[PDB]
Amino acid sequence: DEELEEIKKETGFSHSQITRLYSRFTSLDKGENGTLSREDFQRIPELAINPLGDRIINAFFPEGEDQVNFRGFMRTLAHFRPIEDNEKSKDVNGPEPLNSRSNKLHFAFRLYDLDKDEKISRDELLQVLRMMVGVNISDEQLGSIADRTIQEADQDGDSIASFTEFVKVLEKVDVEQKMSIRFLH
Amino acid sequence: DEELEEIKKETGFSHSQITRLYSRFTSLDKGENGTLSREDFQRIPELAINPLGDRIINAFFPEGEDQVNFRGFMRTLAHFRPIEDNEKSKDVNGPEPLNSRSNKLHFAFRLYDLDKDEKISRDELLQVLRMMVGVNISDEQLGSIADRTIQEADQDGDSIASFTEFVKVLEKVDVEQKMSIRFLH
Amino acid sequence: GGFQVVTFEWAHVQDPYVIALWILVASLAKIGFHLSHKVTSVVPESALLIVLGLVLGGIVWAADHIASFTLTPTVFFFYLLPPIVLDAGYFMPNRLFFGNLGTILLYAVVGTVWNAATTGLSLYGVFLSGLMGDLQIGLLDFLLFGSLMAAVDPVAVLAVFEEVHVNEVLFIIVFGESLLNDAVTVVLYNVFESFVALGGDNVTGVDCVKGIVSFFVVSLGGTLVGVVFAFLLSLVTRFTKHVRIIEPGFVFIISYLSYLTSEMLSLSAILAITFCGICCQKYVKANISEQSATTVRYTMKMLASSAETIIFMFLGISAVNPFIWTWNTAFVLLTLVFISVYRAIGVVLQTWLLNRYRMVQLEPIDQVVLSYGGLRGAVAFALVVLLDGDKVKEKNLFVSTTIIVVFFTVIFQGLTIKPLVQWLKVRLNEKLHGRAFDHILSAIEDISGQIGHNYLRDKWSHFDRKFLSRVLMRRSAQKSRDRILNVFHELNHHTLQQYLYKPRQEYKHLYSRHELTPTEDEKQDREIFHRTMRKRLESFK
Amino acid sequence: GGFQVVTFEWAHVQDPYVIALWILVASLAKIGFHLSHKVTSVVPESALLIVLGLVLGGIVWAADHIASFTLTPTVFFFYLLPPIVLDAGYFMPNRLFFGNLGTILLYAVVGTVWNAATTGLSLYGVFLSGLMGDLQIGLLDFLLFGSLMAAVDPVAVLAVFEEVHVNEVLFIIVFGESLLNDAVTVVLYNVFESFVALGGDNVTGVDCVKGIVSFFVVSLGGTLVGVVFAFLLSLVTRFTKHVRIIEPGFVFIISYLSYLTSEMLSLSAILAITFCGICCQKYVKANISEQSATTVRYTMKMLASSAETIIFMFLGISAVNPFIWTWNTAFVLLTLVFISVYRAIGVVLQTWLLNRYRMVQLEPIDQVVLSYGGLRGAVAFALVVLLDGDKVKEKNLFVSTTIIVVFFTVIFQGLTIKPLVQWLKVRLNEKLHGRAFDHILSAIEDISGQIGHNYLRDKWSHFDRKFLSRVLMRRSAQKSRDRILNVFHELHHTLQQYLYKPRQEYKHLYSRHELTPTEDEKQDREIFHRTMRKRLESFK
Ligand SMILES: CCCCCCCCCCCCCCCC(=O)OC[C@H](COP(=O)(O)O[C@@H]1[C@@H](O)[C@H](O)[C@@H](O)[C@H](O)[C@@H]1O)OC(=O)CCCCCCCCCCCCCCC
Ligand SMILES: CCCCCCCCCCCCCCCC(=O)OC[C@H](COP(=O)(O)O[C@@H]1[C@@H](O)[C@H](O)[C@@H](O)[C@H](O)[C@@H]1O)OC(=O)CCCCCCCCCCCCCCC
């Protein structure tokens, strides 16, 4: 029961949530390597349908490495737990939770920032816009969208959507709800 | 009534047959030129469907000229009258009729002989075979057909289906029936 | 005795269940039937349905449920006949049908009246001589029998005799006569059944004159109702560019409404839905989408094959009923002789008359498939079991003779028409130059323009393109059609056998009522048209 | 008095003529209806059919032929109901239906039993208080009314509330509940009508226990018959590679035979033809040709549109019959209140229970379109006019209240569900990153594999590809399928109209009156091609 306890502290899940996600992991491990690779995620039938599926899969793995174990699975999967208000109102110690609003924002950011630069250039934003917009659109319209997006977000003068500007422009969106998941018990 | 009488003697038709064919001619003469051109025949809806339609149309016109009048229409159209046995058994004077068996044979021949050489070369036979055989066939098979045809018909050594050989090879076919028409009265 | 959890209730689902079982078993037998071309090229599919109806009727007799099955006039005339006739009239090649309208009418109206009158009167004359003996029967009963007995279906044997003899005019005669004599037989059936209502003494001279007038008024009024409703059906599909799902529903509902409107006005309901299909053909399926036109024609074989299946299942049930079996030696063996001799000399006489005014004669081989193409089947049989059992005293004898004739024609004549024709019509350069001769003739027959109704085809095409298409075809379709017409106006041994183009006269047209049989020789037409148009671009015009 | 040349005979062609006129006039009204998107996006087509049935019934009343029209049980239950249910079950998206089978069952079986029991018992409790007054009526009559009154049709309002709120799970709940509660309502209808045959004193405790056992036996046996006949239908189309013309005939004849076989065994005939369509879906239309599959689906909307039209023309014929109009203030105004309040709190309670065990919660907006999606229509009305007029003393009051409720739900709720939903759910970077968030979630919801019945989908796909496809799919089709699997085994508003939509927001439609192929599945194929072209980058 210890193994399901370090994960609970590091992530925040429950024991039953961790057990169910471990069952999903070992089901995803066709090949039984004790870990999980890019193609094991790619084998999921409807991730290839997702316009952002490849960025999600890459985000599951650490930079440099090409595999993930169950602890990494849970770490990158715990950003999508919802936050309960009475929990954070009870024991105020620090903003550690991997499911905090800034952490979901950072997950989507690291999707936008394929370089992990901590700043999104026009090229990175245009690349992700291409990856998630129908092919019929003219790349002129897409570049207009990208540069208008940066201009309306980069209230600084650097022509880059850096992280602090991301949170500021997303201050209106309920990140806490549209990127939260009731993981089953 | 004289005009419908020279045609009757030259061709062999009846007065009512000539009148009906004249009505068809003047209907075919959209443009009212007193004569009839290549495109007036081409305007017929289902001659363009005929594999041999263009050769028929060309045969309607004399060599060199590019138009035909009603007399020429009737001359080239009278080869397809049937022959009545009691007629030729009654007044035996000469083999003049334009609807004689040799004349129908010669009409089809002049279709084969685009040069009017009086002899059909391998090239002419192959051209007509192409014009009247589905495109799917390989031209090797078509050349085999053409050369086998000439060899089995040209019992002479000239590698040409000349006219006398045409009649000899067609001595078995009822030309008198499969190229005869009951023109209406 | 209280509340039952489950109750086996077969009497509840018993009519629809057995009807659906009939259709399903016939469809499975069609899975077996069409499996091998060695069968479908030898056995007419009508024979399959008749044998299958016999087998299922044997099952019904074993279960002792013969009296549960009755074909009633309101079912045949309102639900079983309309689909068959609409299917026949909707797949009629319009150019062949109308270019040979008079020949089809002569074989279908005079041929039916000849067959009906001669068979009825010859049976009556035999009866007066005492050969049949002690039949309580009259002249009108014999005329009614002759009328229903003229309902031949030569198109049922088309797919098998065209393995050995193809002629696209004979095809339209066989197919036109199959369809238009259902109308004429039902017209005669109704006239003589009204006479049977009055009786052999109540019918006066003015009653018979009104009978003749009724024949013509009914036929022509039904045709006119059909043309009006084909106009209405062509018009309503003009407005379904957006709601494309209801187009197959329109083709069947409005054709059915033409049928019932003629049945309401006491006109020829068959001719109404015949011509609601013949005339709607051009503009319907021009306004209908491609996807909605396959539904219209898959559903027509769906409804016609099912209706014919259901009439043939009733034939099977009536054929195993031992209480309808009445065998009069003279009646049966002379009905077989008369309907065969009079059909033969009726065709011989009509063909002789038509050949006096034709450019392509109907050769004796064509007359053979018409004379041997009795194939009396669904309509003939149904009209007999729908007879009034008390107004026609010897109805059981009529039903027995009609069943016997249906079996004799469909099974004996339907199976031996291919050997017979192939018996009656019994080298590389020979074949090549013969095909050239055929292609020359079909051009001369075309140049002289005496084959079709060319003057009326021209007049119609002028009227169709300038006036009718303006109201029955969509505006953008009119613009596209006129653009296409403008761009095309500037351009105004056995191996050899399988390679040559076939002459236009020898296209293998098929109508099955049980499967879709698109003419596969129309591909030749399009291929050659493209080749000549590519040759018409040589002028660079 | 002798032989008549021509006789106008309208009494002869009178039933088929009027039925065909009904269908034709409804089709013409559909020509008018679908002409402008400003109408079809606002009015549910069921409302068109109900208004048209009223107008044609007004014509019938003017002609004084009301008594000529009767809907008989052997006609509704054998010819009018099977096409509707087969159409619904044959266009059911199988993956969504089976990945949400439990939710659909809860909304369709418990939701129907809740609605039926609560409305019946609440009306009975009102009746015992004397508010209705001097009704010769019993408990079983009220339960029968409640049972027939639970036959909601929320999919009738789907095309209009999805202009403003699209959610493909809510679509399958609405579409599944519309279809599976026709079954459950007819099951309850039959049970309580058998009880009405016995009477309020003949029904004992064992009779009620057999009623409950009958509910379950009937439902499950009908489903099993449907699955058997879907196997048989999938099998018979395997052998129609040559005779392709009879394939649409098989899909309808064998589905009909499943319906009648359950009706023969006294099982749920609706569930049989429901699951003869749900289960035949994969292998039928894999063995059927492309040309023969458009016939199957054009004919299914042809049969179901015509069937629903006829029942709605009968609704109009009864809604103008002045001899069935019995108006009880309390009964009518409390049936309207009860079926609306109990539907609302039934959905609220069931959604609360489901949300305890879900990965994507059903938001209150989903519950709103379920509560306001009463839309009682054809089935509800037909089950009332088929009541026994002497076994149910107050049948005319039931018919009047059901007509009133059909009109209130379809016209008032069917028309105001789009304004209401659009009222309840009331920048470039905002939208772009919101769509990115949605696409991230639909991947995390997918990676974790807790959305569908993923374990059972995997188990089925293994069983389908190895065993079932060997008997239901043609050999050459099996070889082609395995070759394909082998070759694939190695591998502001402008912006809104440009972005990919998340898988959760595909605009699925079911109409029963028109073919509505999901036009967002084009997105799936486009992205699949883009990723496969990216999967060729590895050169594998
Ligand atoms: C031996 C028979 C007994 C006497 C006949 C009985 C009354 C029938 C009236 C006249 C019959 C014959 C009409 C004149 C001759 C004829 O055929 O030209 C032919 C016409 C039209 O023939 P087509 O339209 O086919 O044209 C072809 C051709 O011209 C050609 O160019 C091409 O070769 C081809 O390709 C074209 O198609 O044929 C027709 O008009 C046929 C008319 C249809 C009749 C309708 C029925 C009404 C009759 C009374 C009903 C009661 C029954 C009577 C009791 C028995
Ligand atoms: C407040 C209601 C009153 C009490 C209930 C009455 C008896 C019903 C029995 C249990 C009801 C609830 C079942 C347990 C909780 C539940 O929902 O897990 C859910 C299960 C299955 O739900 P799903 O299959 O949709 O899975 C989803 C999820 O797992 C998730 O992963 C994803 O978010 C999604 O995408 C997946 O699809 O839901 C189901 O099993 C539903 C079972 C269907 C019941 C069939 C009817 C039989 C009952 C008796 C009939 C008589 C009537 C009773 C009188 C009123």
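Numbering, chain A: per Swiss-Prot, residues 11-195 in sequence.
Here the Cβ of each residue, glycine as well, is placed from N, Cα and C on the backbone.
Swiss-Prot lists A:26-61 with the feature domain 'EF-hand 1'. Record note (Swiss-Prot) on the mutagenesis of A:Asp50 to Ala: Does not reduce calcium-binding, colocalization and interaction with SLC9A1. Per Swiss-Prot, domain 'EF-hand 3' is recorded for A:110-145, and the stated evidence type is sequence analysis. According to Swiss-Prot, the feature Ca(2+) 1 binding site maps to A:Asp123, A:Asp125, A:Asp127, A:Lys129, A:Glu134, an assignment based on a curator's inference. Here the residue is the original one, while Swiss-Prot reports the published mutagenesis A:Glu134 to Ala with the comment Reduces calcium-binding and SLC9A1-dependent Na(+)/H(+) exchange activity. Does not reduce colocalization and interaction with SLC9A1. Reduces colocalization and interaction with SLC9A1; when associated with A-175. While the structure shown retains the original residue, Swiss-Prot records the mutagenesis experiment A:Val143 to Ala with this note: Inhibits translocation to the cytoplasm; when associated with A-145; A-147; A-183 and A-185. According to Swiss-Prot, the mutagenesis experiment A:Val145 to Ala carries the following note: Inhibits translocation to the cytoplasm; when associated with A-143; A-147; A-183 and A-185. Among the sequence features in Swiss-Prot, the mutagenesis site A:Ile147 to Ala is noted as follows: Inhibits translocation to the cytoplasm; when associated with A-143; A-145; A-183 and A-185. The Ca(2+) 2 binding site annotation in Swiss-Prot covers A:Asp164, A:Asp166, A:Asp168, A:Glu175 and rests on a curator's inference. For A:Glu175 to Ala, Swiss-Prot lists a mutagenesis experiment annotated as follows: Reduces calcium-binding and SLC9A1-dependent Na(+)/H(+) exchange activity. Does not reduce colocalization and interaction with SLC9A1. Reduces colocalization and interaction with SLC9A1; when associated with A-134. Quoted from Swiss-Prot, the note attached to the mutagenesis of A:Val183 to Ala states: Inhibits translocation to the cytoplasm; when associated with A-143; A-145; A-147 and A-185. In Swiss-Prot, a mutagenesis experiment is listed as A:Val185 to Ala, annotated with the note Inhibits translocation to the cytoplasm; when associated with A-143; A-145; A-147 and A-183. One entry in Swiss-Prot concerns the mutagenesis experiment A:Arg192 to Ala. Its note says: Does not affect sodium:proton antiporter activity.
Spacing of A:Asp168 (Ca(2+) 2 binding site) relative to A:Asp125 (Ca(2+) 1 binding site) is 17 Å (Cα to Cα, whole number). Cβ neighbour count within 10 Å across all protein chains ranks A:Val185 highest among the mutagenesis positions A:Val145, A:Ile147, A:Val183, A:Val185. Long-range contacts of the domain 'EF-hand 3' (A:110-145) within the same chain: residues 61-62, 64-66, 69, 73, 86, 89-90, 93, 152-153, 155-157, 159-160, 168-173, 176-177, 180, 185-186, 189-190, each at least 6 residues beyond the stretch ends and with a Cβ under 8 Å from a Cβ of the stretch. When the alpha carbons of A:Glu134 (mutagenesis position) and A:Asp50 (mutagenesis position) are compared, the span between them is 26 angstrom. Other residues of the same chain near the Ca(2+) 1 site, with their Cβ within 8 Å of the Cβ centroid of A:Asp123, A:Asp125, A:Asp127, A:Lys129, A:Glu134, are A:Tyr122, A:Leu124, A:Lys126, A:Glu128, A:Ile130, A:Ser131. Separating the Cα atoms of A:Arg192 (mutagenesis position) and A:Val185 (mutagenesis position) is a whole-number distance of 15 Å. Following the DSSP three-state reduction, the secondary structure of A:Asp127 (Ca(2+) 1 binding site) is coil. Taking the Cβ of A:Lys129 (Ca(2+) 1 binding site) as reference, residues of its chain lying under 8 Å away and at least six apart in sequence are, in sequence order, A:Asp123, A:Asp168, A:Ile170, A:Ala171, A:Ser172, A:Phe173. Taking the centre of the Cβ atoms of A:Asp164, A:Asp166, A:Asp168, A:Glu175 as the Ca(2+) 2 site, the nearby residues of that chain (Cβ within 8 Å, site residues left out) are A:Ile160, A:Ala163, A:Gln165, A:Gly167, A:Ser169, A:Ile170, A:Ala171, A:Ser172. Here the Cα atom of A:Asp127 (Ca(2+) 1 binding site) is found 14 Å from that of A:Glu175 (mutagenesis position). The subset of mutagenesis positions A:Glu134, A:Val143, A:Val145, A:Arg192 lying near chain D, with Cβ atoms under 8 Å apart, consists of A:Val143, A:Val145, A:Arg192. Looking only at Cα atoms, A:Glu175 (mutagenesis position) sits nearest to A:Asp164 among the recorded positions A:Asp50, A:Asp125, A:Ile147, A:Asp164. If you take the Cα of A:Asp164 (Ca(2+) 2 binding site) and the Cα of A:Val145 (mutagenesis position), they are about 27 angstrom apart, rounded to a whole number. A:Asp50 (mutagenesis position) sits 27 Å from A:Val145 (mutagenesis position), taking the CA atoms of both as reference points. For the domain 'EF-hand 1' (A:26-61), DSSP puts the residue distribution at 18 helix, 1 strand, 17 coil.
A:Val143 (mutagenesis position) falls within a strand segment according to DSSP. Mapped onto three states, the DSSP output places A:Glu134 (mutagenesis position) in helix. For A:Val145 (mutagenesis position), the spatially nearest entry among the recorded positions A:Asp125, A:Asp166, A:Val183, A:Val185 is A:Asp125, judged by CA separation.
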